[PDB]
2 protein chains.
Amino acid sequence: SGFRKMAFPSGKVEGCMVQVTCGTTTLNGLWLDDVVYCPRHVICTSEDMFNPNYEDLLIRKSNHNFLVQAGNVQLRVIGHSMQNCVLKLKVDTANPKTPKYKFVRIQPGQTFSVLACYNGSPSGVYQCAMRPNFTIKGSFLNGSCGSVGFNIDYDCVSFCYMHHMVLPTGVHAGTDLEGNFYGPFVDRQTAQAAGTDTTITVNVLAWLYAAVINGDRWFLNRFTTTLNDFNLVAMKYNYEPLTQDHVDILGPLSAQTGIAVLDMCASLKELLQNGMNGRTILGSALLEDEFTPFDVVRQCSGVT
Amino acid sequence: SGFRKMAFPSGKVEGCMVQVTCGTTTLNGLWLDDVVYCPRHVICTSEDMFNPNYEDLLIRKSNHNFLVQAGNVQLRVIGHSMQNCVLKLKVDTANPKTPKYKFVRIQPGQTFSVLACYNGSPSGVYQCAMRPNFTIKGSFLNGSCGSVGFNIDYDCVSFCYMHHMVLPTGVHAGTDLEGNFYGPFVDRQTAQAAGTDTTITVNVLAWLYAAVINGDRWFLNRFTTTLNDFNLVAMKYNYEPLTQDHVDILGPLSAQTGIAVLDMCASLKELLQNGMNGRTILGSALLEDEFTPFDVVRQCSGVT
Ligand SMILES: *[C@H](O)[C@H](C[C@@H]1CCNC1=O)NC(=O)[C@H](CC(C)C)NC(=O)OCc1ccccc1
Ligand SMILES: *[C@H](O)[C@H](C[C@@H]1CCNC1=O)NC(=O)[C@H](CC(C)C)NC(=O)OCc1ccccc1
C-alpha cells in the first residue's frame, strides 16, 4: 500500500566512508579492502580547479600528503595511483567493515541510491536515476564529492557512482568507481553543459503500472495504440523512444495488472496531449520517470 | 545544489531490527537493550483481527510462543508485557548494536525517516511527515508492521513511530514507541477513516525558501500580505493556519534569503489562487509540505 521514492538501506556503505584531505581541500573517500577511492581533484587548490594538469599536480604529492581519517582514527597511506578521474590510496589496514561488493557502470534509465556525505560522515540517503543525458538530480554541497551511488542485490553492494561536480543547470555529474565519467563531462571548471534532459519512457510506464496496482486508475482510457504511433507523439514531448525490449521488460507488470503495455501507452499519450487537469497520480502532478520496472516490482512485492 | 527528499542514514537502526513470529503471524520488532518492541497484533490470527480482545488473547500466550530471530540466530524470550498497543518481549541478551536512543512522540508537521522492513530485514528507507490528521503517506505491505520511524541528532536515534495499519485511503497509521497511536485510530479491522488531510503551511513556506536558495525564484512577486489576510485565503485551500511561532521558525530562512516571511506568504497566496501554470518548483508541480524549516536548513548547510 502506497508508493514512495525509496533508497536501499545505507548501513553497509556507511562503514566504508572516510574523510580525505590534501592541502586545504577535504572530501570523502570509499574505503574497501586496503584501498581508498576518492575524486582526484582533492589535490587541486582553489586556483588549480579551472584548468588542472592532474599528472603534473600529482608529481608533487606524496603518500603523506593524503590525510585519510576513518572516524577519529588516522589511516596510514602507503601508496597512491591515479585511475582516470579517481585516486586509489593504498592504506596499511583493510577495512574490517568491507562488504561483499562489485564495481558496475550503469546504463541511462537505471536507478541507484546515493549516500550523501560530508567530512567522511554520512548525511542522508536518497534515490537517483542515471538520466538519458548522463546527469543526476541529487542534493550535493561543497565537500560532498566522493559520496557514492549504489545498489544492493541481497548481500552484495554494487557501487556505480562517485560524485564530482554540479553543472550550470543545477544537475550533477560524476564517475563510475573506475574513474570514468558518465557522459562527456570532465573534472575541470570550464564551460560545459548538460544536453537535452529527455524522459525515461519505460520508467513512466512502470510508474503508471505502480499507480494501478495501488488503486489509482482514473487515467486508464478505452484506447490502445501502436509502438510506432506512440513514439511519434512521445518524441514531440522529448520522451525517449520506446522499444520492444522496453515492452518485454514491462511484461510482468502488464500481466500482474491485466493491462497490455500498448493500452497503457495509449493512456500515457493522452496524458501527454491533455495534461493531468489538476489531478494527481500517486500524489504527483508530474509523470515520474525515476522508477524502473524492477524498482516497481521490488517495492510492490516486499523484496528485502 | 539541488534539493531532494532525503532520509537519515539507516545503519544504526538496521542493527536493531528483528523478526517476531507468534502463531502464523510474522512481523518486525525493535531490539534495544534486552527488550524487543513490536505491535501487539502479532498475537492475532487472521480471524482475531476484526474485534480483538488483546488482554484475553494474551492470556493464552507464553514466553515460548513469541519466536524472535535476529539474523539466523534465535533469541530467548524470558518475559513479556503489553504497553498500550505494543508488546515488550524481554530477552536474555542485550543487543550489542544498541545505539544511544530515545523515545519521543512527535507533533503534526514534524518529519522522520522510515526504515521499511520485512521478516526483520531492512527493505528500504524514505522520509515521512506526521500529517495534521495524524496519518503518514509511506510504503508498507503485509508483514511491514513493526518498522519504525526515527530522527538522528548526531549520535542519538530518536524513535517516534512504529507501523501498525493502512487506512481505506491508502495512508498509514501507527504508534509511538510507548504504544500510543497517533490520531484516533485503534489496532482493529473495523470501519475507521482518516480525517481532512490539511496542508502544513509552514513547511510549504520552508520549501519555497529552499527553492529560492537553489536559484528557482520565478514565483516571487512584488506583493506582501498580512498573517490574517493570508490565512483567510490559505484556509479556503485547507492549509493549516499560519501563526507567529511559525513565522518565528522561518526567521533564519527569511534572513538567509532577504525575503520577509510575509512577502513569501504573498507569493504562496498567488500560487494557490492561480496555480503553477504548468511550471515547476524544485522539480515539483505541487506545493510540497513534507520539509520542515529544520529540514531545509539541514540539507542546505551540510549537517552530518
Ligand atoms: C565536490 O564536492 C564539488 C561538488 C559541487 C559543489 C557544490 N555542489 C556540487 O555538486 N565539486 C566541485 O566543486 C567541482 C570541482 C572541479 C574539479 C570539477 N566544480 C564544480 O562543480 O563547479 C561548479 C560549482 C562549484 C561550486 C559551487 C557551485 C558550482
Ligand atoms: C501490519 O504489517 C499490517 C500493515 C498493512 C497491511 C498492508 N499495508 C499496511 O500498511 N497491518 C494490518 O494488516 C492491520 C492489522 C490490524 C490489527 C489493524 N490491518 C489493516 O491495516 O487492515 C487494512 C488492510 C489489511 C490488508 C491489506 C489492505 C488493507
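Using the numbering of Swiss-Prot, the residues shown for chain A are 3264-3567, in order.
Each Cβ is built from the backbone N, Cα and C atoms, and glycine gets one as well.
Long-range Cβ contacts of A:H3304 (active site, for 3CL-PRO activity) within its own chain (separation 6+, distance under 8 Å): A:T3288, A:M3312, A:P3315, A:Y3317, A:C3408, A:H3427, A:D3450. A:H3304 (active site, for 3CL-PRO activity) falls within a helix when secondary structure is assigned with DSSP. Taken from Swiss-Prot, the feature active site, for 3CL-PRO activity covers A:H3304, and the record attributes it to sequence analysis.
If you look up Swiss-Prot, you'll see A:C3408 marked as active site, nucleophile, on the strength of experimental evidence. Under the DSSP three-state reduction, A:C3408 (active site, nucleophile) is assigned to coil, being neither helix nor strand.
In sequence order, A:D3297, A:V3298, A:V3340, A:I3341, A:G3342, A:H3343, A:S3344 are the residues near A:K3353 (variant position), counting only same-chain partners six or more apart with C-beta under 8 A. When secondary structure is read from DSSP and collapsed to three states, A:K3353 (variant position) falls in the strand class. Per Swiss-Prot, natural variant A:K3353 to R is noted as: In strain: Beta/B.1.351.
Counting only residues at least six positions away in the same chain, the Cβ atoms of A:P3371, A:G3372, A:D3460, A:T3461, A:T3462, A:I3463, A:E3503 sit under 8 Å from the Cβ of A:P3395 (variant position). Where Swiss-Prot documents A:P3395 to H as a natural variant, the accompanying text is: In strain: Omicron/BA.1, Omicron/BA.2, Omicron/BA.2.12.1, Omicron/BA.2.75, Omicron/BA.4, Omicron/BA.5, Omicron/BQ.1.1, Omicron/XBB.1.5, Omicron/EG.5.1.
Here Swiss-Prot describes A:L3468 to V as a natural variant; the accompanying note says: In strain: Zeta/P.2. Other Cβ atoms within 10 Å of the Cβ of A:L3468 (variant position), summed over all protein chains shown, number 27.
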Result for ligand 1 contact check over recorded positions A:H3304, A:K3353, A:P3395, A:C3408, A:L3468 with Cβ cutoff under 6 A is A:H3304, A:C3408
A:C3408 (active site, nucleophile), number of other Cβ atoms within 10 Å: 26
